[PDB]
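In what follows, a single structure is set out as structure tokens and then discussed.
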Amino acid sequence: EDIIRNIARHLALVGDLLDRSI
Amino acid sequence: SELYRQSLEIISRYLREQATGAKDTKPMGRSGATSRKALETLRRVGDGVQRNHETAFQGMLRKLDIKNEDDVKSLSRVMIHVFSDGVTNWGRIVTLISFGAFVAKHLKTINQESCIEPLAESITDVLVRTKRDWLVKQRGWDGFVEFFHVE
């Protein structure tokens, strides 16, 4: 699950940045 | 649960409309007023996420190598890992649904359209099974609409 974990970290960052702006 | 079925109504409709370009005109369930508004919110916010992060999403999709229904499971695992730091917010939730729509488009493109509903239900299951209490506290899909409302 190395690939899955890195994808998740990337999506978490995108999601948090989006949440920040709202 | 009612929350599962309402979440599935929203997420399945968004994924299928994104993949096929065709709106689902069939009537919604008893929470349809909220579901219609949540779908309208996703069309704005989720379409934006996919376009603004298209290059990243393409690379993620390539690494997942999604070919058939046996691979649909990988998205549920991504979602579980996203939430593994104990943080939940609407930005993460909409980003995961938006990536789900991006994958749904891919599934249509590779003529695996039959995998889209399983994908939508898999996403719904992770969200509702593991975040029910958070969703309820946030007033569910009404809270989602309110959070992303502009002006």
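Indices start at 1 and increase along the chain as displayed.
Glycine residues also receive a Cβ, built from the backbone N, Cα and C atoms like all the rest.
Its Cβ taken as reference, B:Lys23 (mutagenesis position) is surrounded by 11 other Cβ atoms within 10 Å in the chains shown. As a published mutagenesis entry, B:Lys23 to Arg (Swiss-Prot position 194) appears in Swiss-Prot alongside the note: Reduced ubiquitination.
B:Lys26 to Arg (Swiss-Prot position 197) appears in Swiss-Prot as a published mutagenesis result, with the remark: Reduced ubiquitination. Secondary structure at B:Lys26 (mutagenesis position), taken from DSSP and collapsed to helix, strand or coil, is coil. Taking the Cβ of B:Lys26 (mutagenesis position) as reference, no residue of its chain lies under 8 Å away while being at least six apart in sequence.
Under mutagenesis, Swiss-Prot gives B:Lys37 to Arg (Swiss-Prot position 208) with this note: No effect on ubiquitination. Around B:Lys37 (mutagenesis position), the same-chain residues six or more apart in sequence whose CB sits under 8 Å from its CB are B:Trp141, B:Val145, listed in sequence order.
Under its mutagenesis entries, Swiss-Prot includes B:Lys63 to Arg (Swiss-Prot position 234) with the note: No effect on ubiquitination. Taking the Cβ of B:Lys63 (mutagenesis position) as reference, no residue of its chain lies under 8 Å away while being at least six apart in sequence.
Applying an under-8 Å Cβ distance to chain A, the mutagenesis positions B:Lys23, B:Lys26, B:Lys37, B:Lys63 reduce to B:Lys63.
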